[PDB]
Structures are given as structure tokens and as C-alpha cells.
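A quick write-up on the structure given underneath.
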Amino acid sequence: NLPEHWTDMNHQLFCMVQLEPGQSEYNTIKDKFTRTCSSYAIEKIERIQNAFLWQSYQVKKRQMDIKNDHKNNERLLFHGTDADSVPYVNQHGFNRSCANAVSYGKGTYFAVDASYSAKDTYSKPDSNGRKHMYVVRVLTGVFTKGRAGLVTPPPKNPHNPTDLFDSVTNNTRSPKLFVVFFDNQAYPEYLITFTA
Amino acid sequence: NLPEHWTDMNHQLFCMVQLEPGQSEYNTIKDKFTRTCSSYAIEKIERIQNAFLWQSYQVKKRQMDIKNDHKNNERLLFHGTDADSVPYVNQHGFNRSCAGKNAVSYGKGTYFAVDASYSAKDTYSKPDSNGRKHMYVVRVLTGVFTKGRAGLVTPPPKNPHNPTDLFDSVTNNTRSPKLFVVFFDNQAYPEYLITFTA
Ligand SMILES: COc1ccc(OC)c2c1sc1nncn12
């Protein structure tokens, strides 16, 4: 059940597809980034077509939509990383056992604003000054305020300890960071290669 | 597609089902256990019916069967744990971020034993206040494996010049495996909980 906007993969299960400048998909992803990163230079945008990562993610989404009894569990977020992590993320997605600060818990971190992910500490410039940021589908679901040392989100009710929040944030009224603690709660959808 | 021999869960997503001694389902688990744990005695064997854990595990199995082009990817292994961990594992499965440092570490992941005897040690299946010890019987996607190393947070690559093409699991010994370590969520399904005593 692979998304309609994907391009044919000749019966392959993994392809990085460079987007054409000026077309709608490219323009939509460009604007999300330039909203807060209009001072940077975009070299290219790639659609991540990972069928295995996509089905594992869609299964979790269907599970969360049922458990939460609504379908507002998904957000579009940013993740800056180093050149050496890119092949891993394209192929295997986000892994909390890899991850800088972890002051809201030991999970994978996603930014509301591209400009947060554009910091050199996250989108580390390679030899050439090239920086890498993903546009990520993440199942934030029902979230609470994080804190240092969490290995999973907290329970909603301390009297049902196993019924958990889906994600954690820096601030529930006005979130700028989300962290998720489970594989396949995030799908890396686009890779933006850019420079200062 | 939940399996057809499961109890009807009446639209519910989770159920522990107590097995009856003399059923093949109970007896096979008891033989697997007593093969190395003759000195212990089983209080009960519960079938774990977790719809969500089953779905995610089954999509990972189908993915690994496609990728490895063979279907010898799944082993039935043991996992001893403490009583405080049992409600979390029943609902959420095995979380490498919660895993103990093993006495012989072949990587930072969730450990599964070939022999019940290994999982039966008090270090893993810690007796609760009532002398009850807890051991899961677990479907594990061991897939293609290699000898692990203490430093691993992911399985190593099959080929150093292709760092993203990973072994599926690691073992203590590839010729005679007694334990397996997995590094991903939904790579292990807790199928039975054995409650036992001395
Ligand atoms: C405190 O926030 C983070 C901690 C760690 C992060 O990745 C190592 C991270 C953020 S925000 C962000 N955007 N891309 C990556 N990350």
C-alpha cells in the first residue's frame, strides 16, 4: 500500500529519488524549510522511498489511531544529523541507541522548526560545508512534558502504569521539540542537503 | 489476521490465556522447559494474545523472510525476568533500553536463551516475594547472525564497506549458539509466560 506520489522502483524496496525543482512536491517541502531557514542554500531534496520502514510506520499509525480513537497522531518535524548517519537513517530510520543533549529523555529528537535542526551540533557540516536535515513523519500522538532519564514516555495514569503517553515534549502549551522512544514511530520522508 | 486458535478477545487488544495440562500446546512448552529445568516445577503457562505486538512482529518477520530469501529466520527462545517487568513485557514487549548488562555481554540489546536453564538463574528470573519465577517463551527473528561483541548497540554489518547491510542478530558462538541478542523493537514476540517455583 505504497503512497501514490512515489515513483516506480522496478520491483525494488528502497530508492532515494531526487525531486525536480519548481514542481509542487519540491515547492511544498522547500517552503517548510525556508519558513525558518531562508538564509541557507538548498543543493537538493530527495524523497525517501523505503517500503519496509513505510509499512512498519503505517502499522504503528493504524495502532495509535485505534488506541487514541482519533487520527490526529501525526506531525511533520525536522531532524538534523551528520553525513555518516544519513545512509543508516535512509535504510533503517531513527534509532534511540545511536544519539548531544537528551534532557527530555533517551529517545530520538525532532524539531518543529528547521532552524533548530539547522544548528551545526545536529546538522554537522561535512568537509565541504554540506548539512543534512530530514523532513520526518512522527507519531507524536498524546504527549506530555519530558524530563532527563526517561527510557519510554510516562504513564497517562500512575494507576495504569503500562498505558503510556505516545511522545514527550519540552513544552505542552507551545512545543518546539518532540522525542519518541520506539522504532518505527518516525518515517524519514525527505532529505534536504543544504549549506550556510 | 490474528491466528485462528486464539481465544476470541471480544474486540479487546490484549489477553492472557491460561493453558490446560494435557493439551499439546501446554505439554510442548513444559517439555521444552523441563529438558534443562527438571529441578523446577511449573505453576502455570499463559498464552500471550497481544494484537498490536503480533501485527508489528509479523510485518518484521515477512520483511526478514523477503530480505534473507529463506524462512529459517525465527527461533523459539527463553527470557527470564523479574515480576515488576512482566506487565510491561505483556503489553509492550522487550525494550533494549531496559535490558540488563549480561554477565557475558555480546552487545547492548535484549538477550534470549536457547536453554530454559539459562533463563532460570535468579539473576534473570528473580523470585518474587512469593517465590514465583517468570520466564517468557519468545519467537525471535534471529535471521542471519554472527558472534557479537560488548560494544555493539546495533548488529554489525555483514561487510565493512557496506555499513548499513546488517546481520539480524548476534550470538555467543555461531557453531553452538546458547544466546541471541536483538537490537530492534518488534523483533521478538512474547508468546508464553511460564510461572514456576523451586
Ligand atoms: C535538544 O534537542 C535535540 C537533541 C538531540 C538531537 O539529535 C542528536 C536533536 C535535538 S533537536 C534536533 N533536530 N535534529 C536533531 N535533533
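Per Swiss-Prot, chain B residues shown: 481-678, in order.
Going by what the header records, the deposited coordinates were determined by X-ray crystallography, 2.1 Å.
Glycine is no exception: its Cβ is also placed from the backbone N, Cα and C atoms.
For reference, Swiss-Prot has these:
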DOMAIN    B:482-678  domain 'PARP catalytic'
MUTAGEN   B:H559 to Y  Abolishes catalytic activity
MUTAGEN   B:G560 to A  Slightly reduces catalytic activity. Abolishes activity; when associated with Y-559 and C-604
MUTAGEN   B:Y604 to C  Reduces catalytic activity 20-fold. Abolishes activity; when associated with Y-559 and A-560
Three-class DSSP secondary structure - B:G560 (mutagenesis position): strand
Rounded Cα separation (Å) that holds between B:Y604 (mutagenesis position) and B:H559 (mutagenesis position): 8
Chain-internal residues, separated by at least six, CB under 8 A from B:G560 (mutagenesis position): B:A593, B:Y598, B:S599, B:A600, B:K601, B:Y604, B:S605, B:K606, B:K613, B:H614, B:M615, B:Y616
DSSP three-state assignment for B:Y604 (mutagenesis position): coil
